[PDB]
Amino acid sequence: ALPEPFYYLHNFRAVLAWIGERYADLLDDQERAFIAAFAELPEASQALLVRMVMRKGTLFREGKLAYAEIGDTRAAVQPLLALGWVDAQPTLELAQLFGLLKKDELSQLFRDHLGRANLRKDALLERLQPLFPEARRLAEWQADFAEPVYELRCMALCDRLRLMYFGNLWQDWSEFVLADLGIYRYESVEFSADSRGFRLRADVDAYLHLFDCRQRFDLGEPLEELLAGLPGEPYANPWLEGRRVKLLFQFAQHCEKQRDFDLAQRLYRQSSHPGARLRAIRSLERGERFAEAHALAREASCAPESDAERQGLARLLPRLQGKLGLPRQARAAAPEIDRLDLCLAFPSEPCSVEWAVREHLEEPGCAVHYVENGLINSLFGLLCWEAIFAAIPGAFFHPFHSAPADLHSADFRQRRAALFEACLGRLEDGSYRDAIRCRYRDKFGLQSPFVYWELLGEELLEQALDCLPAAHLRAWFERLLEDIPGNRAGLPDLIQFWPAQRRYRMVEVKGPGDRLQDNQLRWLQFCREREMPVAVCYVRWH
DNA sequence: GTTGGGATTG
DNA sequence: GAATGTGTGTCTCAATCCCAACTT
DNA sequence: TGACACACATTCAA
Ligand SMILES: [Ca+2]
Ligand SMILES: [Ca+2]
């Protein structure tokens, strides 16, 4: 509904300029030649090229290329044919033709070799691939097919550019029009004109290779040839080693699901990924090598990766000490968790077990809310908003940031320690209550990692602000900062407020067929050692 | 005719 | 009865087409 | 496009 018909080409020329000035030193010979050559195309053909780069395929029937802004599809496509950037009569493997053509058209083309039953499209290919392994020009499948198919052949450079400008490959160019329409509305940070996503080109190239390995894997191919291509020595850049170490982790998971534990051990062991060490032990155990398992677990319990790894090691060590001759480690006492049982009539009809306990528990002198990590994450997101989106160098390179780029980075707290000391300071004097309504009214709806506007109504915001102790908020917000990925979930299903007694209690509801998860248990027990009001409500039916 | 999942699209 | 492995649904931007599968 | 929580199945060491 915005004016201009060509906005998407304005936006693409826009990103070409931005990579021209910000990434100038990072471009190559072949690449900088592309940005130059692109600017010389007619407006009609530059527009078509942006359409194909923005749609799903690398392959298109001329028929699917109808656009009003560009009059003729065939006319606009010639200057692109000249650079070899768009192929006509490209080569299509059997499977790819099944994408381009309807089942009607495919039925006739292979009309000979389908006699058996009329059957599905996914099924045809299964029975039709052994007959047609080879790939052919579109002309060599049916010689008279008069509709071109186009293959955009320069797409690799475009993803390299998209990756450099955005700094993660999941965001589309559609980020532009959505922001303009006011659909996804982002916070605007003012960062330096020299700040950018990637420093070295070898950083871009490495990200791109890891992305290639999961692409080739989520299709597959064996890892046996993939781990040939991955580096066997850690990456220079920390964020890359983050990405690589995670990739290794997920490959090892796929191994474990195929019951290949001897390889699973080798893979987990060379990933630094969270809980990788644990899956390594549990993998060795699954593969019946108990001797190595026990030694790894003993090594881990000495300086454990996390409270969650402590929590799992507290199960693995004694079982291993069981299948080995060793004396068991008597596990710890737990403070216990405040039990509440409810016998409720049947659904009918569902209506989750959680919602039902919310209506049951409301006194009405009691108010009860369904918020899962919504309320603590959100209050934190509001209070520390000015610290989170603080303009720290290399934390923002574009307009579309939903969270700082350094968010999971280990020293992220330390770099902002100023504004965090200030925002966390508002708990010590009274100023947090007003400050949170201030960031809340001003910043409502803006995309942020922690703030669930959907969840946070006026009633819940001010009920929580006056029933939640300043000091308990200090505790939870400090714990949240200790491991951002590892502590932002586990929180309970419900929180209830008694505003007259300015009390609250958080309640986890477990229907039959759920137990308390490990991270949930950490959250409950952390509160319970701090003498915070949490409780677990287990429901039975009758 | 209906679903229902996808792409596409501003 | 724990403790595991493993499968499923919910978020969605919303509106519109275009197909493939099912149901009449 | 995952991250989360839940639901259900399987396999064990008390
Ligand atoms: Ca829940
Ligand atoms: Ca629950």
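Residue numbering for chain A follows Swiss-Prot, covering 15-556 in order.
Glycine residues also receive a Cβ, built from the backbone N, Cα and C atoms like all the rest.
Annotated features, as they stand in Swiss-Prot:
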type: BINDING; residues: A:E386, A:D507; note: Mn(2+) 2 binding site
type: BINDING; residues: A:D507, A:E522, A:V523; note: Mn(2+) 1 binding site
type: DOMAIN; residues: A:443-555; note: domain 'VRR-NUC'
type: MUTAGEN; residues: A:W184 to A; note: No effect on nuclease activity
type: MUTAGEN; residues: A:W253 to P; note: Weak nuclease activity
type: MUTAGEN; residues: A:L421 to R; note: Strongly decreased nuclease activity
type: MUTAGEN; residues: A:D507 to A; note: Loss of nuclease activity
type: MUTAGEN; residues: A:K524 to A; note: Loss of nuclease activity
CB-centroid shell, 8 A cutoff, Mn(2+) 1 site A:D507, A:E522, A:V523, site residues removed: A:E368, A:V371, A:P506, A:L508, A:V521, A:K524, A:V550, A:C551
Sparsest-packed of the listed recorded positions (A:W184, A:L421, A:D507, A:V523, A:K524) - C-beta count within 10 angstroms: A:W184
Protein Cβ atoms within 10 Å of A:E386 (Mn(2+) 2 binding site), excluding its own: 19
Same chain, 6+ residues apart, C-beta under 8 Å of the C-beta of A:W253 (mutagenesis position), given in sequence order: A:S423
Residues that sit under 8 angstroms from A:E522 (Mn(2+) 1 binding site) by C-beta distance, when 6+ apart in the chain: A:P506, A:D507, A:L508, A:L530, A:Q534, A:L538, A:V548, A:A549, A:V550, A:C551
Closest of A:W184, A:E386, A:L421 to A:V523 (Mn(2+) 1 binding site), Cα positions, recorded positions only: A:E386
By Cα-Cα distance, the member of recorded positions A:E386, A:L421, A:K524 nearest A:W184 (mutagenesis position): A:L421
Filtered recorded positions, from A:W184, A:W253, A:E386, A:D507, A:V523, whose Cβ is under 6 Å from an atom of ligand 1: A:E386, A:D507
Contacting recorded positions for ligand 2, chosen from A:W184, A:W253, A:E386, A:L421, A:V523 when the Cβ sits under 6 angstroms of any of its atoms: A:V523
DSSP three-state assignment (helix, strand or coil) for A:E522 (Mn(2+) 1 binding site): strand
Cα-Cα distance linking A:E386 (Mn(2+) 2 binding site) and A:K524 (mutagenesis position), given in Å to the nearest integer: 13
Structural state census, the domain 'VRR-NUC' (A:443-555) (DSSP three-state): 54 helix, 22 strand, 37 coil
Pairwise CA distance, A:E386 (Mn(2+) 2 binding site) versus A:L421 (mutagenesis position), rounded so that it is a whole Å: 21
